[PDB]
Structures are given as structure tokens and as C-alpha cells.
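Report on the structure given below.
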Amino acid sequence: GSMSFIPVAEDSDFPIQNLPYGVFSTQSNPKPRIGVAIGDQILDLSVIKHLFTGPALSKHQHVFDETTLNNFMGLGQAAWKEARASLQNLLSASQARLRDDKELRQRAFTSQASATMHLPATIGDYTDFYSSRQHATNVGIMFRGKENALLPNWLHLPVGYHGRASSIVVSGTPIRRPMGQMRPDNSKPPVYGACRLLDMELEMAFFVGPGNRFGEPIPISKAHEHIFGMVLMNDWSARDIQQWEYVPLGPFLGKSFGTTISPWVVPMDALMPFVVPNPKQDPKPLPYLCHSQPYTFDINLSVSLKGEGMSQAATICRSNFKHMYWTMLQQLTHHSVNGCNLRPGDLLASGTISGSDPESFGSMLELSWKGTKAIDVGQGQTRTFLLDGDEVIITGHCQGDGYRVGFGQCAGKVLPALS
Amino acid sequence: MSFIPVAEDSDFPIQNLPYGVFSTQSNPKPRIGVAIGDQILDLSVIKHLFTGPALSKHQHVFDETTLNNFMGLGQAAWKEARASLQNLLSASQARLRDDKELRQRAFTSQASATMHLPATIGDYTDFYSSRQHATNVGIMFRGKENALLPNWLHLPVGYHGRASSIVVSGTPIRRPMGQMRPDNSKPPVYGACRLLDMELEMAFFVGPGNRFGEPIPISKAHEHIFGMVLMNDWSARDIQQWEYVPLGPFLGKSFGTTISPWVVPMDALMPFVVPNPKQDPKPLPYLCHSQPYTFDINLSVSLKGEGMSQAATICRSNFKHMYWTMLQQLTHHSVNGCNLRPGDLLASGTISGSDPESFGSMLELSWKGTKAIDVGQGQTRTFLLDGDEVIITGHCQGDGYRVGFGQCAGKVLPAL
Ligand SMILES: [Ca+2]
Ligand SMILES: [Ca+2]
Ligand code: NI
């Protein structure tokens, strides 16, 4: 194990083994600033930036002064590793530098309870992949049937689409049920009204570090050098609006009304201890998508739902990121194979995370099986899709011996449509 | 009219006055300028000349490296800026004409300026509003009987595009590598795209946005449309075909999308507005508007290949061939609460008229490579060859003057 001079509860999401990056502000200071979570506190990086005396950061301390993590993300792995090593030393229970500097320590730390979290970065482009095999299979069965579940290209490339960047909001942001066009009756023209099949989608997403030049693909051998860290994501969906609009150009308004992400970006370095061998792929992908480097992660995911009249939230999904068929390396490589330029701060999501066990399906569309099964949310109460006032909270964590690497919350409450 | 000499056939008379971002050899810093004649009026140099109610306390927007903040100010600010510019360029407010010291610092020639992207595009969206285009593609994919999909006549279908790869006119475009499936009975192959194509489009920039969760009523849609630019949505058809179902165009589009530098203000385009195309069935009330918002903009596309001395005009079309208006597109885009932001770019989708000479893509012009396009000098084309340069131009014809868009050019580089 390892210990910080800052007290850390055994089940805390933020032990010294984690050290996630976030943007926060406080009642005392409205300026959004970069911080690192440790225990129940936040270490203000702008206050201690002068302590980053290493080669990679000494002339780049200004990145810790920014209102977003973009510049830090754009520095690259040498900088990330140096920052992490510095923080591990400084927060160490045996290191005196910060521990014994009473005045520095006083203005460098703030309680997480006092902080308002903001989006970690300015996202230039958001991309949603569709890499969970059971998810695509489930949707396939409902749409086409048991026999033609997966479409021809699924096993050959990590299919994905460009999402809406503007509507990616931080955990805690209320999400209003969307108005739009839908076609409930095929024998009648479409109608305008409030979404009737509001859903959540359990996902995880990673931020891009240094980008690639316009026109220059990122070789899969170098893909890992561009992955900064991860966050939890709830890709809120309006299924009825989506179904009517999506053919042939893809998900659009049924997705863009809101997408929530957790605030704390857990660095890839903190997740490496939980890496496991990649799933066997058959057919074997083309050479450009082939890599031996293990890059599949054992991250326990959970989703709870709490109706406005409920006192206790019901856990409706227990899944794991290790189910994913295509890795983040294959996704990033594929995303740049044509020359597309990924940039620092870009966000690439996994797609709904569903395992084979029905208990691990990552969307109410799957859990209620298209509204044909009731989801048990605690006696006297059931659900098919989201009701106004419902709060959905996604959490996740890696379990180590005597410690865990957690992500904090990815929450949102449904507000009534303007109807 | 204007103290700056303006050739009659100029794209930039005093009736145009587009906004753009430029830099020069003497000053590499991207700054805002307005095209007039063959010159550029540096707005950062004359920012103090905007003394009106809407701009006097916001002159800083003309000091920015992008037009976002100016776009974000809204219509009252845009109208005032235009009026100030028109008065200054006519000597009615003789400050600029007579102040030699200022004047010599305010103007620079377009020929020696380096143009940049007009704004930082937070989100790019590509609509599919040209009926003949959708119909042609439908005929090629499904057949005439199932040309248009069920939802086409009911809503302005569109998809989120890739913002990062939107490049300014003149940027070389690399033929993309990717996966293709030339033989459905065999696995996909990896290689250089073989069906490289262009797509004639026009796009508008968003002004003030709307708050997250708050739709923009169609009645107010016109208040959020800043101006327009030409666009070439480069496409790798064979890569696109294999990847697009069911999530949409992806790598077949994101390797590059070119736009012209000069943003023509909507106010400059109003004199060329024409009646909106009759829609049957009539759209749902939220998409209804009687205000005419269809525009007569002549568009032209040329192609010049390696070894060819002259470019051949392969397409002559018009922006008036759009079934769904920009007002309906903007409204539909925010109906669910999605927050449009200053600088966002919403494109029309490939523009095609009913006449084959007006089809906006080589996919259509060569009808899926079944017809050879005559590009002159004894040469033909189905799809783009390495070395081919495509240049899109556009203009509105007024009485004695024309509102032009400059160029939206790009040359194809061999695959890496
Ligand atoms: Ca999704
Ligand atoms: Ca297009
Ligand atoms: Ni130990």
C-alpha cells in the first residue's frame, strides 16, 4: 500500500494511488482552477505549481494556472508522469516539503464538500463509439431480430459517430425532458411533443492528450501516448425521437439534448494496475487495428435510479468496462486512420456498456427490454423508461488491496418538458 | 459610394463587406478584417471608430483572433457595425478617408494576406436539405421507388460533423487511407480511398446561442444567423459506404472539410431572398415560417488536374434549390434543448438542382462512376485523381454590383 499525510478512508475513491485531475471553484474564489483529489480534500495545483521543478514541467508551470486541463493534457506523457511522481512524493506521509509547510498547506487544500466542480476541459470534438458487443446485439435483436442482430461491419471496425460537444455537461446538471418530432403511429404523420421514451446510457470516455497533425494517422503502436485519462458518462437518450430521425445519417437530436460526464479525470497511469488481457477478436482485425499491448480494464460500474418520491436509490445495473470488444487503442487508431486530427481535450466514449448478464445491461431500453419488462426499483415502484424527477447516478471503481480507484459521481435529475 | 476603388465585377463592393480573419508577413497575429475592393480593412486598427450604442463598450471584439465574440454580440451589434463600415467607406463619416496616418495602417491588400478560419467552430452540423441530392443518392442506393426515406419530407435530417478537420481555403487535402469492402463475399481491405469526391455546400455561422435546455422558437431563428461561407465536404465514398450503417457518415467525411474565409453577413444577402419552396406535406407548426428565407446564390465548381493547363467548370448550381431553410434547420437543431453556440457551423448538405449540370457531387455527375465527366483537354473523370484541384465560387448578381464569396479551394495530395 501507500499513504498520504492526508487521511484516506479505506473505501475512499481518492487514495494516493488515484490522484485524478479536475477543475473547481469555491465560494471564496470563483475562478475555475485545477485541482487533484486526495481523501476528502482537493490540492490546488496553481498554488503549488512552483513545486513542479522537473525537466518536463519547470518551463510549463503555467498549465496549472489554466481554467481547463487542455494545456496540461496537450503536454504529453513525460509531463503527466512527472506531474504524477511529483504529487506522489509531495502527498507522501513521509515527505516534509508540503506536509510541514503550515501556510502553504493552508491555502493549497480545500474540502471537496466546499467545491463546485466544472467540466474538466474544453471539448473540441466528442465521439461516441459502439464497442459493447452485447449492447449492439441487444439493439440488433429488438430492431431486426435474433438472426440478424449485428450488422456486417461491427466485427471489422470500431463503429462510432460524432456527438454533440456543446451539450456535454458536468455531473449534477439538471436535464430537461426533450421536446421533438416522433412517429408513434406509422399510419399517421409525425407529431411534435415531449419525449416518451427517455433513457440513460452507461458509458466511459477518455480524453485525448497531444493530438496528431491534420493528415497524419496515429499508428496503433503510439496510440497509448495520446490517452490522458477517463471519466464516467451518461449518454441521455430520447429513443422515440431517435428512432424517427436516425436513418440514414445517424443519432442526432435523440442524443444532443444532454450528455453528462463525471468531473474527476482519472489518469491512465492510475488505471494501469487494473489492466487485463484484451478480449479475443474473431474475425482477427486488419493489421492497423492489431496490438498485443494489454489495454482492457477491470472497472466495476454501477447505476442507481431514485424517483422523486423514493428515499433510497435502486441499483438497476452492475457492469464492468472489461466487457468492451474494441479497445481505446483501436478506437483512437481507427479515429485517425483517415488523417482526422484528434486534439487535446477531445472526448472519445465507449458506447453503452452491456455485459452478457441482463443485470449488466447498460440502458433502460435493454433492462426493460423495449418496455416489455418492468424494472424493479424497490417495492411499490417499477420503471420501463425515465420519469420526471428521476435521478440517475453512475459510479465506478477499480478494487485494489486495501484501496480503490474511484471516479466520484456522474449524476443528473430529469426535469419536466416545457410542454 | 466608396472611396476605395472597386472593380465592377469585384466580389467585394460596398454592398458586400464580409468578415474574416487574416494575418500578414509584417504581423503573424490573426486579426479581424473586412474585404473591400482588393483590400482588407483591419478592424483591430479601426476598432475605435465603432462609436455607436451597441459597440462603444464592446470594441474589444474586433481585437480578437476569431469572430466568435462579434458573432456572439447579436443582430443589433452586427447591424450597427455594418452601418458604421458603410458610412466610413463612403466618407459620409470622413474620418477614415482623411486620416492618412490611420488609413495607411488600416488597409492591406488581400493578395498578400494569409486567411485563417473565421471562428473557432465548437460544433459543425451537416444537414441534407437539397431534395434532388437526397433523391439522386436514394435512387443509387435504394432505387427510384424508395428514393427518399420516410422522414425526409418531415424534418431537416442532418448529422454532427467533425469540427477539427474543417480547414480554410487553399489547404491541401490528403487522399485518406481506410477500410473498404469492394467485394461483399470477402473481408474488408485496408488501403487508399478509391472513390474520392467533393460536395458543393454552403454553411452559416451561429450568432448568439441559446441556453442549454431552451429551444430557439422559429420566430426568433433569424436572430441567430450571422452569415455564410462556401463549403466543400470532401468525401471518401468507398470508406463511407462500408462504415455508415447504422450510426452515420464518419471517417468517410472527417479527413477534411474546406470552407471559404470570408463570411458574408446575412444583411448583405437579403436583397437576393426569394420565395420559400412549397413544402408538401406542410411541416409541423414548430417548423413553419412565412418569412422568405431562400436565397438566389449562383454557385460554380471547377476542376483542374495535373497536366491540365485550364480548369473546367463541372457544376453550375444555385443555393435556391434547398427544400428546408436555414431558419427551419436552426429551429430543428435546438428543438430538444440542444445549445447552439457562437461560431457553430450548420451546413446545407450537398446542393443539387434538377438539371444534371447542377448536381453538386462527382458521385452524381458521374452517376456512381458509370458516366465520364468531361473536364476538357481530352480528359475525363469519375472521381478525383491525385493532383486534382477543386475550386468552388459563388455570387449574388445585383444591378451593377455583385455580392461574392471568394474561393473555397483545395488540391488533392497522394495518400501517405
Ligand atoms: Ca451512446
Ligand atoms: Ca455533406
Ligand atoms: Ni506498499
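Header lists the method as X-ray crystallography, 1.9 Å.
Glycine is treated like the rest: Cβ placed from N, Cα and C.
Pulled from Swiss-Prot:
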type	residues	note
ACT_SITE	B:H133	active site, proton acceptor
BINDING	B:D126, B:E199, B:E201, B:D233	Ca(2+) binding site
BINDING	B:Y128, B:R142, B:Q240, B:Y244, B:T350	substrate binding site
BINDING	B:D233, B:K253, B:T257	Mg(2+) binding site
MUTAGEN	B:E201 to G	Decrease in activity
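Features per Swiss-Prot, on structure.
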| residue | record | Cβ within 10 Å |
| --- | --- | --- |
| B:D126 | Ca(2+) binding site | 27 |
| B:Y128 | substrate binding site | 23 |
| B:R142 | substrate binding site | 13 |
| B:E199 | Ca(2+) binding site | 27 |
| B:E201 | mutagenesis position | 29 |
| B:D233 | Ca(2+) binding site | 26 |
| B:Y244 | substrate binding site | 21 |
| B:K253 | Mg(2+) binding site | 27 |
| B:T257 | Mg(2+) binding site | 28 |
| B:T350 | substrate binding site | 28 |
Across all chains shown, how many C-beta atoms besides its own are within 10 angstroms of the C-beta of B:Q240 (substrate binding site)? 21
Mind running the binding-site residues B:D126, B:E199, B:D233, B:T257 against ligand 2 and keeping the ones whose CB falls under 6 Å of it? B:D126, B:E199, B:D233
Below 8 Å between Cβ atoms and chain A: which of B:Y128, B:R142, B:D233 make it? I'm asking about the binding-site residues. B:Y128
Among the binding-site residues listed as B:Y128, B:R142, B:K253, within 10 angstroms of B:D233 (Ca(2+) binding site) by C-alpha we get B:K253
Do you know offhand how many angstrom separate B:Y244 (substrate binding site) and B:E199 (Ca(2+) binding site) by C-alpha? 17
Cα-Cα, whole number of Å: B:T350 (substrate binding site) versus B:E199 (Ca(2+) binding site)? 5
Using the alpha carbons only, what distance in Å do you get between B:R142 (substrate binding site) and B:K253 (Mg(2+) binding site) once rounded? 21
Let me know the largest Cα to Cα distance in Å among the substrate-binding residues B:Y128, B:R142, B:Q240, B:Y244, B:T350, as an integer. 19
Quick one: pull the CA-CA distance for B:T257 (Mg(2+) binding site) versus B:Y128 (substrate binding site), whole Å only. 16
B:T257 (Mg(2+) binding site): secondary structure state under DSSP, collapsed to three categories: strand
Between B:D126 (Ca(2+) binding site) and B:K253 (Mg(2+) binding site), the C-alpha gap once rounded to whole angstrom: 10
Show which residues of the chain containing B:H133 (active site, proton acceptor), separated from it by at least 6 in sequence, have their CB under 8 Å from its CB. B:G349, B:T350, B:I351, B:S352, B:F359, B:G360, B:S361, B:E364
